[PDB]
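Engineer: Please read through the structure below; I'll follow up with questions.
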4 protein chains.
Amino acid sequence: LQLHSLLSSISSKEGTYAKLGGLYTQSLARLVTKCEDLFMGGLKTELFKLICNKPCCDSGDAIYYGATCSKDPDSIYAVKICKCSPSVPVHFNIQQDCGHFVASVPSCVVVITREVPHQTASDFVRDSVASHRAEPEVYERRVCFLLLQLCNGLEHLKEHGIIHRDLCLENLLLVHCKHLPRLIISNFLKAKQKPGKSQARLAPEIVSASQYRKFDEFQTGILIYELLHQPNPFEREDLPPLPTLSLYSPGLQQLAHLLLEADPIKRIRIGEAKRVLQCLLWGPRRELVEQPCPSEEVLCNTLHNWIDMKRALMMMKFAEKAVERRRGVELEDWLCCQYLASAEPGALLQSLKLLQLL
Amino acid sequence: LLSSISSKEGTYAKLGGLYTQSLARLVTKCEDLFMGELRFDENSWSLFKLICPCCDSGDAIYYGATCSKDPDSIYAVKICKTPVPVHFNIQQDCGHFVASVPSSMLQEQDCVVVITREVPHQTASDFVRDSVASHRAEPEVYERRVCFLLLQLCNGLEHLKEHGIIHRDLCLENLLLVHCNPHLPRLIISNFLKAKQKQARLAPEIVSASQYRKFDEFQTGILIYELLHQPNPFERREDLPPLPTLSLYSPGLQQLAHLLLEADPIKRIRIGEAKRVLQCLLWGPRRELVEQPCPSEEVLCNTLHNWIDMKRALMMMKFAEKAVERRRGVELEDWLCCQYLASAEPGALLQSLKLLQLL
Amino acid sequence: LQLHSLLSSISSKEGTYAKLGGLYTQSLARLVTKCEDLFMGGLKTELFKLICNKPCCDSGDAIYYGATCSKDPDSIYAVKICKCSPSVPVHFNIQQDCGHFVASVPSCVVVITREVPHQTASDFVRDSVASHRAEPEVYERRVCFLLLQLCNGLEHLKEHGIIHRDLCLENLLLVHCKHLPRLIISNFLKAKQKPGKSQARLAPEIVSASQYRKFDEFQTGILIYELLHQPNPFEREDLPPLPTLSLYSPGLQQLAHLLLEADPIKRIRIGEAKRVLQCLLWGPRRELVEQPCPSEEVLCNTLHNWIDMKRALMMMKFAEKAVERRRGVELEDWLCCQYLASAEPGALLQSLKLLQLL
Amino acid sequence: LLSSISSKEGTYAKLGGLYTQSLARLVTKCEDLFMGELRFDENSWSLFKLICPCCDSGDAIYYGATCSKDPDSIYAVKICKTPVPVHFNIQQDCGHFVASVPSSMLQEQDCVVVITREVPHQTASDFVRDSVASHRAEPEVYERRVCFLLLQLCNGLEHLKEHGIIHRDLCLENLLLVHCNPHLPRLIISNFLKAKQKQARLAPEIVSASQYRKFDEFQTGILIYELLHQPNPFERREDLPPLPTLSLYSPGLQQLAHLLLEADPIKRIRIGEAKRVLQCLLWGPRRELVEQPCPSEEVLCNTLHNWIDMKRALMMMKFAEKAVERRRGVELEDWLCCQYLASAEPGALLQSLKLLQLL
């Protein structure tokens, strides 16, 4: 039983708070897993004319129209008209379809998909010039959540050796899930896969390279500027600063520096970026690191308490959701959960160093 | 906020405080979930129509029926025989009147009819009557159900005391069992026709309660025997018949009956002490924890402190994993369990521990 | 158990057909009882303005309007405006109310009732002059069912010593239950009750009399003519015949003779009339009595088979109703059941004699 | 009509004829009552939504779900694992397709999904598994349920023979139990993946049935042991393990198992003989009637004639008193019982009597 360990040490406050801490971790992991099943849909079938209206999204890859099935006229599908699908399992932030075909050239390869997008990240950046100056903490925060999803998708591609190679804001779909949209990485028209006939008559110094190891990271560094209504500089080190307009402005500038670093061995990996953005989003922050502390060995215990607290608070929040109004589990909650589930004082230290807080 | 995360000792404090702060909000949200402005008299009998006699009670016969005005919800028609704010465990009604009832459903006699949205399918008597097989075949299962029925019985009784009522007719035929799940039933104390409450040409001896202060405790005493398929002993002191030790609860339940059937009202335990002893029988702490080496009862209370903190955290965990399922249903057992962990303090547990004589 | 008796004699065909016969009787009795509970309504409460339209029934006693309760506007009550209620339990064919009061003299004692009538027996006789000549077997049969209900009500009054004393067709309400209506005996404005101070200074030859013993029977004899579009002669023996227009015409004439007999000791009792009408309605008939038979002791066995048959057939009819479309139990079925339940070769003989078939 | 009411002997004739004539109409009306033009494929999966895994089967996992198109009626989603006209006791479906199913409900594997309106809550295995308490506590109740489950099992099997199927994988995990009452469940034979039926580059030995003529009888043989919480004997002739005599049916059931597990297919009894023996175990005639003094089996058949006439008349009576109630519901047990009394003839009963060795 989960309980025998706890009743052995229950005479010790330190002992049972320790075990309570480690089980709060295991439960948050389970909560991540369940959360996924909630958002991924359930069973998915693979598959007449639909259709309804005028474009709902313009992509660097396609144009998207909303479309209706006859055997359920309340069934909503996007019909994606190309102007290729990554050999990879399903992921929340990577595009999926139900099949494809060919059909006419009116006004094509046409692919069907269940996640209909209402705009791209380009369409979003372009429409929010007023809001960014008007309320920049709310905006720059939304930027962090977008970048965090982008990283979550890019990690999964790296786990299967795909390099997207065409990462611009017109290729990032946003799908209702205003409210934090679901970001979906699309347009794999020049994604590469790392093999493993043709020819191995390549130089030794090249078979070592696979020199796209840190190419998607570089592309994301540029998106950080574009999302923040700034130019692509190429058109840390000494790159153009960001205006300090929010609690996130400096951290985002620092992360862009680390991602645009000219030397690929120095440039950070997309996962290193993910944890930084988790840190900008949910902490820790300069205040924790500024209180007098004599060594990194002592900061790690303090970080450990911070984690136990932020986990209990999360647990407490889900516990009150099981017993009120509606379901209420939002995307932002799942993202937070995958932080708290996966964090350890070890890595939080490394991320605070990358932010130049430590 | 989190200023005190630099001290592992101040962090325990806040964590302990989160566990209780939330269990608290939980028991309230569970309250409003169970426990849900509409009434019927003799001119709205037109609204109803029966269905098929679902329960025969100490004071009534209940029939299932429906209104046109409230559809898809199901009511009970309490046809009484002849001769307080709302509580989850105390019968409520949405109207009464007089009807001429065909003799063929108990030619034509007059009876008071009461309509009700808590529809019983069984009294406790019928349950015990029909369970004398399951008792010797699965005692632990059955004897746990008894503890549950007894725990709800105490919730209602201790509510009848907060409002100065003594029921004085607690037999198994008067406690209804109702299906619920907004599988353990809801126990509904009913039949208030011999009750007391605190012109006036009466003596002082009779107007006051006084002698009946602990009558309800005594009958519950008897109710534990009759629930465990044992005869009423009148047909902590011993000389009272033991119960056959058939499960973990059989020693517990037997000690509780002895304390409720004590000769003098002074030594008899209050109904709230019984509620707590049942909470401890049902959820602990148990033998394991209390016979570990201790230099003192104060150390044991500190340990019990940690236990309360640990059960609250597992429970907070239990509901959190419930939030993110496609089911999202709270069971009556959890609500009850929550009202234990929110109200528990280590000095309280220690008293219940030594009534059960695990000390 | 009901079964031990049957398995003792199951080696004997005569023995178990005998016991099957007697239990078919007991079951039909139960079926009578259940039937009553079905038609009598369930619980009845005793008890603002309703009301809706223009008269639905004109009575020798009252005028009736349909009327609606507010706390259920789908609740239909007749409001009976008098132009007195028998101390007697409820009966299907005797009027009931929910209370009464006094109220205004527009265009009164006003009594409320749940069985709203659409016409009286007078209104019925007066409207069916075409039908009686057009299809007289269907008509004269309906007359028998009306008279049978009338007797059923009159018996119940006699069991409690009431003599209605005002039995005309304007006082007999018909209530939907076209289809065989429910006949309801109303207007007790001169009903008498048999006691048992005032004075017992009455002659001996009078305290014996209670000379209304056979007064309601006489009144019914007259209704038999009026229902059959004929005159009241007083405005067996040698009274005006009935036209033979159906299978029932002679029997009804004979029964009217027996009911109008001038000598009260000779006149038959209302129950004697009831069983005659049951006989006109469901048999037996002249054919059974015409087949060669040497003695009344042998006719009684034959009658006994007739009963066992007509009971099984009835049982079989209800058994097929438990398993098809709707409820389907009609008034005509209940009436038939109270015949078959109560009949014995003894009384069927006496009724065939009264019909001059035996 | 009634010409022959002058002879008590011709009246029995017609009465006997009424009893059978009506039981006949009854079993048909019961048929159309149970047993109730709509189908779904991979584009109408949009129509559904799950609820909460109600049953785990030998070949599938079932989940409760609803359509928008058909509301308030409830369907089952049969997620198959990987490696005939309709009958009340044989599984039916309203459509199949392929879906990618989250591993978390058995990341993403492909499975064939079948949707179904007969929603199981339990296999037979789960029932027997969870009933090893009730069996020794109430054997007669439990062993009667077994006979019922076995009787429905034979209805389906004898239907699979009328259409030349042999199931060849009858274990308790493949027989579903379904709630019904348009309390005894509906047993639904499922999982037809190892079945037989009567290019063609195959030998004659394999194309024909031949050797499998009585395989289904043999497994039912085993199924009686496993249902009565007894091990499969392979781990009228004896040497086969007896069953513990715990009820009236235990001797009956034991003799039936011996006859289904006979060594050679010739001496093995057909599944229809087993159906009748179960009908007789369930409803008689019993010991009482057959050991009364008889000068001959012909007299006994005459007696059995009268018995059939007497049970048919009580049954006709049972339904007639049902017509005039406010409930008007037919129970699965009555339908089954009706199909016995309508099909019963005295020579048939006599054979079942002497298989059970009440003769």
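Residue positions begin at 1 at the first shown residue.
Technique stated in the header: X-ray crystallography, 2.8 Å.
Cβ coordinates come from backbone N, Cα and C, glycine included.
These came from Swiss-Prot, pasted as-is:
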type	residues	note
MUTAGEN	D:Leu26 to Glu (Swiss-Prot position 939)	Does not affect homodimerization
MUTAGEN	D:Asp59 to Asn (Swiss-Prot position 978)	No ATP-binding activity
MUTAGEN	D:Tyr62 to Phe (Swiss-Prot position 981)	No ATP-binding activity
MUTAGEN	D:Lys78 to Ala (Swiss-Prot position 997)	Does not affect PRAG1-CSK complex formation. Does not affect PRAG1-induced protein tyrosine phosphorylation
MUTAGEN	D:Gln91 to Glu (Swiss-Prot position 1021)	No ATP-binding activity
MUTAGEN	D:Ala320 to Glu (Swiss-Prot position 1329)	Strong reduction of homodimerization; Does not affect PRAG1-CSK complex formation. Reduces CSK activation
MUTAGEN	D:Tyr340 to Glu (Swiss-Prot position 1349)	Does not affect homodimerization
MUTAGEN	D:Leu353 to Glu (Swiss-Prot position 1362)	Does not affect homodimerization
Engineer: For D:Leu26 (mutagenesis position) and D:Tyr62 (mutagenesis position), what Cα-Cα distance in Å is obtained after rounding to a whole number?
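Structural biologist: Taking the Cα atoms only, D:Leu26 (mutagenesis position) lies 34 Å from D:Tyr62 (mutagenesis position).
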Engineer: Using the alpha carbons only, what distance in Å do you get between D:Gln91 (mutagenesis position) and D:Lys78 (mutagenesis position) once rounded?
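Structural biologist: Their Cα atoms are separated by 11 Å.
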Engineer: Less than 8 Å, Cβ to Cβ, versus chain C; work out which of the mutagenesis positions D:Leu26, D:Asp59, D:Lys78, D:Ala320, D:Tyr340 satisfy that and list them by sequence.
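Structural biologist: From D:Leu26, D:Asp59, D:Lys78, D:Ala320, D:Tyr340, the ones near chain C are D:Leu26, D:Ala320.
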Engineer: Which of the three DSSP-derived classes (helix, strand, coil) applies to D:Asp59 (mutagenesis position)?
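Structural biologist: D:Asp59 (mutagenesis position) sits in coil per DSSP, no helix or strand.
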Engineer: Counting other Cβ atoms within 10 Å, pick out the least crowded of the mutagenesis positions D:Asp59, D:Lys78, D:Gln91, D:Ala320.
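Structural biologist: Result for the mutagenesis positions D:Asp59, D:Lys78, D:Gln91, D:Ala320: minimum number of other Cβ atoms within 10 Å at D:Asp59.
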Engineer: If you measure D:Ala320 (mutagenesis position) to D:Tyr340 (mutagenesis position) at Cα, how many Å is it?
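Structural biologist: About 18 Å separates the two Cα atoms.
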Engineer: Look at the break of 37 unmodelled residues running from D:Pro182 to D:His183 and give the Cα-Cα distance across it in Å, whole number.
Structural biologist: 13
Engineer: If I take the C-alpha of D:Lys198 and the C-alpha of D:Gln199, which enclose 12 unmodelled residues, how far apart are they in Å?
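Structural biologist: Computed span over the unmodelled residues is 14 Å.
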Engineer: Any idea what DSSP makes of D:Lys78 (mutagenesis position), helix, strand or coil?
Structural biologist: strand
Engineer: State the count of C-beta atoms found within 10 angstroms of the C-beta of D:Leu26 (mutagenesis position), not counting that atom itself.
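Structural biologist: So the number of other Cβ atoms within 10 Å of D:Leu26 (mutagenesis position) is 26.
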Engineer: To the nearest Å, how far is the Cα of D:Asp59 (mutagenesis position) from the Cα of D:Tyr340 (mutagenesis position)?
Structural biologist: 33
Engineer: Please check the gap where 20 residues are unmodelled: Cα of D:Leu106 to Cα of D:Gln107, in angstrom.
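Structural biologist: Between the Cα atoms flanking the 20-residue gap there are 11 Å.
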Engineer: Quick one: give me the count of other CB atoms within 10 A of the CB of D:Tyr62 (mutagenesis position).
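Structural biologist: So the Cβ neighbour count for D:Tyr62 (mutagenesis position) comes to 25.
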Engineer: Given the mutagenesis positions D:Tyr62, D:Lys78, D:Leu353, which one's Cα is the least distant from that of D:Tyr340 (mutagenesis position)?
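Structural biologist: Comparing Cα positions, the candidate nearest D:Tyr340 (mutagenesis position) turns out to be D:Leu353.
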